[PDB]
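Read through the structure below, which is laid out as structure tokens, and then see the notes.
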Amino acid sequence: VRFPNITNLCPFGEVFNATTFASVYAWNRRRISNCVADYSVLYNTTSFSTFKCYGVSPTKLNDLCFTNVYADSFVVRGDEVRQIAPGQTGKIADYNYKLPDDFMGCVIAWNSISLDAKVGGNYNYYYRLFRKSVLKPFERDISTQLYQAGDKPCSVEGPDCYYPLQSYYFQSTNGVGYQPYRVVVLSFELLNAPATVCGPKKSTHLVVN
Amino acid sequence: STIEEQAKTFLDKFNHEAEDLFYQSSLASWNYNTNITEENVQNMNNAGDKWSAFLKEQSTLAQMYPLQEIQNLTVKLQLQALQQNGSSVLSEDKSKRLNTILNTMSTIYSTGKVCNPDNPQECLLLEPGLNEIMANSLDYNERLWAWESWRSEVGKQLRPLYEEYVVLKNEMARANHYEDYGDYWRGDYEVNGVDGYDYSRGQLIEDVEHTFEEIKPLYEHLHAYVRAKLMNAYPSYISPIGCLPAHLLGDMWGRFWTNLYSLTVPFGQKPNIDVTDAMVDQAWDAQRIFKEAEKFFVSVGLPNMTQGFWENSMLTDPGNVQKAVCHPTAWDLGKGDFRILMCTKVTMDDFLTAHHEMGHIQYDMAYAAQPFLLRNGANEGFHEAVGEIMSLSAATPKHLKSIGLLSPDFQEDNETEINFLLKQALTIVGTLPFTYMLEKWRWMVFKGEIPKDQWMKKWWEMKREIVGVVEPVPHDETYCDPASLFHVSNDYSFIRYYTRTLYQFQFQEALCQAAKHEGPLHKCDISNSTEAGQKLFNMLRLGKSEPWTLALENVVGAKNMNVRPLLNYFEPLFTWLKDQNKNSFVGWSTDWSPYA
Ligand SMILES: *[C@@H]1O[C@H](CO)[C@@H](O)[C@H](O)[C@H]1NC(C)=O
Ligand SMILES: *[C@@H]1O[C@H](CO)[C@@H](O)[C@H](O)[C@H]1NC(C)=O
Ligand SMILES: *[C@@H]1O[C@H](CO)[C@@H](O)[C@H](O)[C@H]1NC(C)=O
Ligand SMILES: *[C@@H]1O[C@H](CO)[C@@H](O)[C@H](O)[C@H]1NC(C)=O
Ligand SMILES: *[C@@H]1O[C@H](CO)[C@@H](O)[C@H](O)[C@H]1NC(C)=O
Ligand SMILES: *[C@@H]1O[C@H](CO)[C@@H](O)[C@H](O)[C@H]1NC(C)=O
Ligand SMILES: [Zn+2]
């Protein structure tokens, strides 16, 4: 005899406990559906440096229902975690990853260093320095196309043609501001269409059909 | 688009692409200064060359953007520094010899060992030994040997290298729109863009002499009081009318008269303001000294030391296993990395200098928000003055009583304040003539006023007249005694230390007005005053962005160095010294020599 759960626990340990993350200019997006989501495990990890749930309730997030659940993951410097927030202007937010000013959901980050700054680092993360326009909310641009300062012929890396992408150099000796920080953003959303994920207690509230 | 905006994105590329290159050089330089190895000298020099190469290439690209078009003044400063041609004006023949000489002089000074005339295998090095001899010995011959041997066996070898150092460095400065190498250093104090807050290269040279003229009377009575009290310590060797023999002063060069406090202490029976004995007897550690200095900055509201400071810094001699550069150094490596390298010994001198060097870091941490090319103090004196503000508050007997290095029932007195003020005057007032003469010699040598044949004559001609210190042994032009000091041999501006002292009391006067005070400028412990700390934070956060004259004006209320606060701090000592010299001669005779 076994206890059957028609909706398995949602894949939340996959995104957070993942071995490798992505550079901010190429952030990774995930859909969580056809499952039951316990957000208590997200609270129970006290190692999380920042748990900034704009909009929805922090600890009563578990006691809710949702339709569109998107999880975005990237790693940025500690002093740039503030730029991953509603209505904050900065090099990361303007050109790499922008949250809506009306955004509802949460931003989660932790210290990293242990894995993504290993002695003789095996990875290399990156970030975008220049762009013509500020990114609209939830927009991505992986363009490798060169940027011009004045009216410039940008076919060669030159005095005024600057390569748009730049590299993060994470070392143990770096300070907290210049140390890597792993950020996962949960983009909860509500749709008038039938719901997809609610929570453990609310298995029949809206998640099931 | 505008070239100004075109240059803004050029600097944005520069700032983001330069930090790692500068960080690698700083890491390698740290790994050599903490560990002397031929492997590290190559790695450090390679990273410096790559950093220098990045400077050369990005400088040439910066020449295209014209400064006259830019109207955002903070942008103008960043472009102006990057556009400057430094050693780039020199040819490969000139640059190599200039760097080969510069490293050679440093290695001679670092590896300088004087062997005992008997038993030549026994050699005494300036840092571990031969300074204890010059700071703890009362034997006239032992001090004479260490003073003469260093300036002969080490100094003479630096004479040929310094002559070519001057001519090559002058060619560098003269090429880059300067009169001499002295003008290259003198430009650090220049503002030329803002009305009312402007400055010039020569305004420093005239303000220094005007301000030093009002320090001479205080120095004279300090000189006479020290002279009389040194006369008892070294009988039959000092003239009651003549100058002071150089080797009988506090240190190897006469820079600081601090070690003379034991001989010249006014009231011995009063509890010692020199808490060096108290620290050792209470088992104070190197860690406690830097931890207590940390709590001082914390109390005024400034931040804790970063964990990279406590994890990565070197606060003790690593041992005979590995060599190290034990000159007190504050490191702003970048990337949020702040470290202090120091050969901390349990003495009051290292207790105060720990406050001084942590003051460097607090300034360094504050201007970290400013861009890379504005990541520096307003001028050289500002950085060295910030540390001295703390050591001025930390040296007060009340603060010493606070930390436990003085008895909990310590009762203040007229006598103790003279004991405290004299020790502070030996360190602060004593060095002012030494610094004024040393830079005036170098400034004139760079200008060529002093010929190569009259080098050593002028060095001791001015030392007698300005500083009141005489040569114990006659010296030829073969000797090169000015280069026997670390700062001259390692190509650092030295007038920063004179300007430092005048700023120090000017800041403290304002900081001790914000911190509601009652009495004089001494007994000014800004400890536990957040208002005093936040008044400094605003100055520290600006960095090089705002002009130094404006930065000084907002803090203290003046656009220039004012010698008045310094004299008020020592006014109780000046009046006491005059009475204590009623039956002593005040002044020195320029024609008395011990050898004569
Ligand atoms: C990550 O793994 C650790 C160790 O297996 C576990 O304790 C923790 O709950 C996991 N976190 C998530 C979000 O799955
Ligand atoms: C000193 O440097 C050498 C090579 O530069 C290195 O192998 C050694 O481990 C260093 N010593 C210490 C104590 O770090
Ligand atoms: C100069 O440009 C910077 C660019 O970020 C700007 O923030 C600053 O306000 C400008 N200067 C002035 C005086 O506004
Ligand atoms: C640097 O040198 C170039 C020629 O090599 C010259 O055109 C330029 O004006 C110089 N820059 C400065 C600041 O002297
Ligand atoms: C500074 O560090 C000490 C020891 O780690 C700690 O007790 C104190 O709370 C810290 N202060 C601040 C303001 O972080
Ligand atoms: C600062 O305040 C603390 C807390 O009362 C006190 O222990 C310390 O002695 C004060 N510092 C000074 C210099 O009086
Ligand atoms: Zn210093």
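Following Swiss-Prot, chain B shows residues 19-614, kept in their order.
Each Cβ is built from the backbone N, Cα and C atoms, and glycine gets one as well.
The number of other Cβ atoms within 10 Å of the Cβ belonging to B:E375 (active site, proton acceptor), over all protein chains shown, comes to 25. In the three-state DSSP scheme, B:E375 (active site, proton acceptor) falls into the helix class. Residues annotated as active site, proton acceptor in Swiss-Prot: B:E375.
Here Swiss-Prot flags B:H505 as active site, proton donor. Packing around B:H505 (active site, proton donor) is summarised by its Cβ count: 19 other Cβ atoms lie within 10 angstroms of its Cβ, all protein chains included. Classification of B:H505 (active site, proton donor) by DSSP places it within a helix.
The chloride binding site feature in Swiss-Prot is assigned to B:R169, B:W477, B:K481; the stated evidence is experimental evidence. Annotation note: B:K481 (chloride binding site) sits in a helical segment as assigned by DSSP. Around the Cβ of B:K481 (chloride binding site), the same chain contributes B:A264, B:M455, B:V487, B:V488, B:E489, each under 8 angstroms and 6 or more positions distant in sequence.
All protein chains considered, the CB of B:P346 (substrate binding site) has 16 other CB atoms within 10 Å. Under DSSP, B:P346 (substrate binding site) is assigned to coil, being neither helix nor strand in the three-state scheme. Per Swiss-Prot, substrate binding site is recorded for B:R273, B:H345, B:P346, B:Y515, and the stated evidence type is a curator's inference.
For the mutagenesis of B:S19 to P, Swiss-Prot gives this note: Increases slightly the interaction with RBD domain of SARS-CoV-2 spike protein. The structure shown keeps the original residue. Mapped onto three states, the DSSP output places B:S19 (mutagenesis position) in coil.
In Swiss-Prot, a published mutagenesis experiment is listed as B:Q24 to T, annotated Increases slightly the interaction with RBD domain of SARS-CoV-2 spike protein. Neighbours of B:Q24 (mutagenesis position), defined as other CB atoms within 10 A of its CB across all chains, total 19. B:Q24 (mutagenesis position) carries a helical DSSP state (H, G or I).
According to Swiss-Prot, the mutagenesis experiment B:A25 to V carries this note: Increases slightly the interaction with RBD domain of SARS-CoV-2 spike protein.
Where Swiss-Prot documents B:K68 to D as a mutagenesis experiment, the accompanying text is: Slightly inhibits interaction with SARS-CoV spike glycoprotein. Around the Cβ of B:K68 (mutagenesis position), 14 further Cβ atoms fall within 10 Å across all displayed protein chains.
Sequence-distant neighbours of B:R273 (mutagenesis position) (same chain, 6+ apart, CB under 8 A from its CB) are B:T449, B:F452, B:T453, B:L503. According to Swiss-Prot, the mutagenesis experiment B:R273 to Q carries the following note: Complete loss of enzyme activity. Does not affect amino acid transport activity of SLC6A19.
Shown in sequence order, B:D355, B:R357 are the residues of the chain, 6+ apart in sequence, with a C-beta less than 8 angstroms from the C-beta of B:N330 (mutagenesis position). A mutagenesis experiment is reported in Swiss-Prot for this position, B:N330 to Y, and the note states: Increases slightly the interaction with RBD domain of SARS-CoV-2 spike protein. In sACE2.v2.2; increases interaction with RBD domain of SARS-CoV-2 spike protein; when associated with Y-27 and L-386.
Where Swiss-Prot documents B:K353 to H, A or D as a mutagenesis experiment, the accompanying text is: Abolishes interaction with SARS-CoV spike glycoprotein. Taken residue by residue with DSSP, B:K353 (mutagenesis position) is part of neither helix nor strand, so it is coil. When other Cβ atoms within 10 Å of the Cβ of B:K353 (mutagenesis position) are tallied across all protein chains shown, the result is 24.
In Swiss-Prot, a published mutagenesis experiment is listed as B:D355 to A, annotated Strongly inhibits interaction with SARS-CoV spike glycoprotein.
Under the heading of mutagenesis, Swiss-Prot lists B:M383 to A and annotates it as follows: Slightly inhibits interaction with SARS-CoV spike glycoprotein. Sequence-distant neighbours of B:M383 (mutagenesis position): residues of the same chain at least 6 apart with a C-beta under 8 Å from its C-beta are B:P321, B:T324, B:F356.
The record gives B:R169, B:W477, B:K481 for chloride. Within 8 Å of the mean position of their Cβ atoms, the other Cβ atoms in that chain belong to B:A264, B:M474, B:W478, B:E489, B:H493, B:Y497, B:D499, B:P500. Geometry remark: B:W477 (chloride binding site) versus B:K68 (mutagenesis position), CA distance 39 Å.
Checking the recorded positions B:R169, B:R273, B:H345 against chain A with a Cβ-Cβ cut-off of under 8 Å leaves no residue at all. It is 23 Å from the Cα atom of B:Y515 (substrate binding site) to that of B:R169 (chloride binding site). For the binding-site residues shown (B:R169, B:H345), fewest C-beta neighbours within 10 angstroms: B:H345. Close to the recorded substrate site, the chain also has B:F504, B:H505: residues not among B:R273, B:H345, B:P346, B:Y515 whose Cβ is within 8 Å of the site's Cβ mean position. Cα-Cα distances to B:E375 (active site, proton acceptor) place B:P346 within 10 Å, out of the recorded positions B:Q24, B:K68, B:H345, B:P346, B:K353. Separating the Cα atoms of B:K353 (mutagenesis position) and B:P346 (substrate binding site) is a whole-number distance of 22 Å. Comparing B:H505 (active site, proton donor) with B:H345 (substrate binding site), their Cα atoms are 11 Å apart once rounded. Around the Cβ of B:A25 (mutagenesis position), the number of neighbouring Cβ atoms within 10 Å comes to 27.
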